[PDB]
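**Student:** This is the structure I have questions about; it appears just below.
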Amino acid sequence: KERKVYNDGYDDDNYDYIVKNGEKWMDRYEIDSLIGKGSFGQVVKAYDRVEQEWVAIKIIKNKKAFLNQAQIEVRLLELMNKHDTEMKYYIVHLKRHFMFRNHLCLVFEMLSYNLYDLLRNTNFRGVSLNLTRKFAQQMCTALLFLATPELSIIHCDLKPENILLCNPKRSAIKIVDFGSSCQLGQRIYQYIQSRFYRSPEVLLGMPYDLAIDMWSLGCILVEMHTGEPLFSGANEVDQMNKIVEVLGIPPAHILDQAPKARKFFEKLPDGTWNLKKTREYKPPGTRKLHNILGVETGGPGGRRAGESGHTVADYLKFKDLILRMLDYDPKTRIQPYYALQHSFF
Ligand SMILES: CCN1CCN(C(=O)Nc2cc(-c3cn(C4CCOCC4)c4cnccc34)ccn2)CC1
């Protein structure tokens, strides 16, 4: 048993800052309360008294490992907010960044609840399709911003919790984290994406480009509408098997290049790639998207039968776009410039 002291009693046992409600930092920020928690540190509600506006401050952990990755986050956010378009307004704003009590603190604008909270407020019955489209148009517009040849940034951690609403009355969304993010060509890590939204490329261990965020986005949109994660795998092997359930066995010309192909599959004498031997999963390809989305049934789960805009022809556009995002081959996966012009918008 250890009751040591951690950073003069300002830090906890886990490199975080022991947030106390009502603190007045420096002589400017009034820490209201805790907002969110994560591997990076914490997020707090605070009032920037000098500018009389509300801000969300990201208290990075007090460890050189987390403080070095957060500095790459500052550089990317600073680099993104410098470029003059009207798309950088789909990315959360980094107002300023300062060191306080050995924690690197990032001052963000205040956004509202995350897409998962929006999903929980609907008791996981899913948002309407037209609203699912709105998030799709915005995310694809935002994924284009990161694919700017001067940026070339991969988020690597796309998930509902990292897409926040601007106002609690819906529609306007922004991306928020960018801690586990690297620019193309400056890659570093191979265990990058959140399991539910990991691409087959990272699962097989092959080199990845910006196309991995499109895979996550596809899995995000279907989850937003259905209420359940599409590929709700409990571990890496359960993940790849739950992907081949829908999209079938990956192309042989990928597994032949895949370093970690042996982990899930095995090459037969025929040359045909097949799953490893052992029943737990439906035979590859039988869990079709046609039924997950319920195009010709009554929407997902029969809960969208007899509503506006949930046309059978509308779903066929949605189903086509999703399978265009989940193309297993990143060199043929849909790109945001071509995704926005899809017949779904
Ligand atoms: C009316 C009350 N309501 C308003 C405030 N609200 C917010 O969520 N505000 C907020 C959060 C972030 C923000 C959240 N995460 C985490 C991501 C992982 O999941 C946990 C949160 C960030 C990571 N990296 C940078 C910024 C963030 C940024 C701006 N504003 C909740 C409470």
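By the numbers in Swiss-Prot, the shown part of chain A spans 131-408, 413-479.
Structure determined by X-ray crystallography, 3.7 Å.
For all residues, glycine too, the Cβ spot is worked out from N, Cα and C.
Pulled the feature table from Swiss-Prot, pasting it below:
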| type | residues | note |
| --- | --- | --- |
| ACT_SITE | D287 | active site, proton acceptor |
| BINDING | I165, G166, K167, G168, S169, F170, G171, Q172, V173, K188, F238, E239, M240, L241 | ATP binding site |
| MUTAGEN | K188 to R | Abolished protein kinase activity |
| MUTAGEN | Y321 to F | Mildly reduces kinase activity. Does not abolish autophosphorylation on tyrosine residues |
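Describe the structural context of these features.
**Tutor:** Under the three-state DSSP scheme, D287 (active site, proton acceptor) falls in the coil class. Other Cβ atoms within 10 Å of the Cβ of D287 (active site, proton acceptor), summed over all protein chains shown, number 23.
The local packing around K167 (ATP binding site), expressed as other Cβ atoms within 10 Å of its Cβ over all shown chains, amounts to 12.
Taken residue by residue with DSSP, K188 (mutagenesis position) is part of a strand.
When other Cβ atoms within 10 Å of the Cβ of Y321 (mutagenesis position) are tallied across all protein chains shown, the result is 10. DSSP assigns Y321 (mutagenesis position) to coil, not to a helix or a strand.
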**Student:** Does any of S169, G171, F238, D287, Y321 have a Cβ within less than 6 Å of an atom of ligand 1? These are the recorded positions; tell me which, or none.
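**Tutor:** Checked recorded positions vs ligand 1; flagged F238.
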**Student:** Taking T408 and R413 as the residues either side of an unmodelled run of 4, what is the Cα-Cα distance to the nearest Å?
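**Tutor:** Spelled out: 4 residues absent, and the flanking Cα atoms 7 Å apart.
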**Student:** The record lists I165, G166, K167, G168, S169, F170, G171, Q172, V173, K188, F238, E239, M240, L241 as binding ATP. What's the largest Cα to Cα distance among them, in Å, rounded to a whole number?
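**Tutor:** Overall maximum Cα spacing for these binding residues reaches 20 Å.
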**Student:** Checking your reading of the structure: which of the recorded positions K188, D287, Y321 lie inside a 10 Å Cα sphere centred on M240 (ATP binding site)?
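**Tutor:** So the list reads none.
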**Student:** According to DSSP, does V173 (ATP binding site) fall in a helix, a strand, or coil?
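**Tutor:** DSSP assigns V173 (ATP binding site) to strand.
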**Student:** I'd like the number of other C-beta atoms within 10 A of the C-beta of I165 (ATP binding site), please.
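**Tutor:** That number is 16.
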**Student:** Need this for a regression test: recorded positions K188, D287, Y321, filtered to those with Cα within 10 Å of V173 (ATP binding site). What's left?
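**Tutor:** Qualifying among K188, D287, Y321: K188.
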